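Asker: Just passing along the structure, written as structure tokens.
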Amino acid sequence: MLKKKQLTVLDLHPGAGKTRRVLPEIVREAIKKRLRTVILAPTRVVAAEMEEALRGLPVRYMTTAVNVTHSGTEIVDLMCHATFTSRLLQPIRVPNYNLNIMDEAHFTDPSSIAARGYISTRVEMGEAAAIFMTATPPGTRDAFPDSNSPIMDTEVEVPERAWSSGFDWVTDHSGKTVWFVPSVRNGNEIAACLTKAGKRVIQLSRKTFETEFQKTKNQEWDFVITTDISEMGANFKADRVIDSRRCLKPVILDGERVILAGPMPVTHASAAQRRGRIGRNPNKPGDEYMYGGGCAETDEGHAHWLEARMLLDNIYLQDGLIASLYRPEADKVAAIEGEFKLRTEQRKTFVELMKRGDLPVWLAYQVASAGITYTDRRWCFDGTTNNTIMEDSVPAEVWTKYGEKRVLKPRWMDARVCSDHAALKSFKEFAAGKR
Ligand SMILES: O=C1NC(=O)[C@]2(CCCNC2)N1
């Protein structure tokens, strides 16, 4: 696999040992052949699990998730998918790695799609080798793959709201359950219902992932209520997965706004990864997987593929050449390579709105392409009245950096900035000029 001009997909079934058995062996061969290598982890939690599998090998951990003393003798670098894409965007010179390893290469976040595009382009050019590690490569139609031990698969109606009757099987369980919900607000309702019934619940989501995941190892729990973030390598000591088979889909309407569409069916890749959390112990057969819907190809027209094109159009590759998306996922968006290329100063603003502003890619691009500077927040209040952000069914208000109380009404409306309480509080802070 380590021969240049070669991209290998390592598609062993979930729990076959890609991370703990195959990855250390690849690292050893790369160090023997003096290949400057990058290892890309989807989350800080997977990076910490990788340090355990790679302990004793000279790897440089470019993450704050691991507390190791780097000697300077390392030719292998380990960083998160988002860190790699960020460093490509920023004016930091990233080495041109001879070997690129992506763990959980199925991740559909824009920074992961961009990383796959950049890497696969470098391989197509004959400049580098790559390895994509995932049980569910882009374009999988099988949601029931192999596992370490047999899983009991059951199609059943799954509640997506609080309940009093009709779902006795949910609370009649004596083990540990991982429940995938389409959104944070949906998770809150189900968690409140389980807690009222005397159950110990941990909730997980993108923003609180590292902190709450530690609670899954540190204390006894009955249920874990999570969003799709737990599809990226998160390991649990569970015996059942309850799967709504639903997700939210960010959609760009008329090229003017972003809505969160659905809940709608997940892809086969997500269903296989959610099911993949159980049946991982060969000595314990009979783990259950209860699913409450079918799969569909909801990644076509999904805003993340357009956002990944916005990122690759602003990453330098070679003169005016721009990286293409990784071929099996390239038709998920109708986009021309280069259409989102920004001039030097607008590009710098685009990077800063994402890095410091913490805004979604699409929204950061609308602001930067309009020729607005990072600290100028007048666009958060001058949008049409239909763009009024609402808090508790009344218009949201913020004190501007001028000491004037104004209704939050952005020129470009992106539902992700107000999808939950934490997202709205963070966007109010940005509109206030607090970061
Ligand atoms: O909202 C805006 N702030 C600004 O400085 C501009 C002025 C006119 C066009 N360039 C950007 N717009």
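The residue numbers of chain A are those assigned by Swiss-Prot, with the residues present covering 1681-2115 sequentially.
Note: Cβ is positioned from N, Cα and C throughout, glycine not excepted.
Among the features that Swiss-Prot reports, ATP binding site is placed at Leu1692, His1693, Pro1694, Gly1695, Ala1696, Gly1697, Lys1698, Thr1699. Residues or ranges marked as domain 'Helicase C-terminal' in Swiss-Prot: 1830-2009. Recorded in Swiss-Prot as a mutagenesis result, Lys1887 to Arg carries the remark: Diminished RNA-unwinding capabilities.
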Asker: Among all chains shown, work out which of the recorded positions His1693, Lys1698, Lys1887 has the most CB atoms within 10 A of its CB.
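Answerer: By the 10 Å Cβ neighbour count, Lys1698 comes out on top.
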Asker: Can you tell me whether DSSP puts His1693 (ATP binding site) in helix, strand or coil?
Answerer: coil
Asker: Measuring Cα to Cα, tell me the gap between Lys1698 (ATP binding site) and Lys1887 (mutagenesis position) in whole angstrom.
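Answerer: Here the two Cα atoms lie 27 Å apart.
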Asker: For the binding-site residues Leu1692, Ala1696, which one has its C-beta crowded by the most other C-beta atoms within 10 angstroms?
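Answerer: Output for this query is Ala1696.
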Asker: Specify the count of other C-beta atoms within 10 Å of the C-beta of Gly1695 (ATP binding site).
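Answerer: Counting Cβ neighbours of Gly1695 (ATP binding site) within 10 Å gives 21.
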Asker: Count the other Cβ atoms sitting within 10 Å of the Cβ of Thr1699 (ATP binding site), across every protein chain shown.
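Answerer: The answer is 21 other Cβ atoms.
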Asker: Tell me, if you would, which residue among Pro1694, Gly1697 (binding-site residues) has the fewest other CB atoms within 10 Å in the structure shown?
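Answerer: Comparing Cβ neighbour counts within 10 Å for the binding-site residues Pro1694, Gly1697 gives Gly1697.
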Asker: Sorry to bug you, but what's the C-alpha spacing from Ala1696 (ATP binding site) to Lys1887 (mutagenesis position), rounded to the closest Å?
Answerer: 29
Asker: Quick one: which residues besides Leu1692, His1693, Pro1694, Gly1695, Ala1696, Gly1697, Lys1698, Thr1699 have a Cβ within 8 Å of the ATP site's Cβ centroid, in sequence order?
Answerer: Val1702, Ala1815
Asker: Using DSSP and three states only, what is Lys1887 (mutagenesis position)?
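Answerer: In three-state terms, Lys1887 (mutagenesis position) counts as coil.
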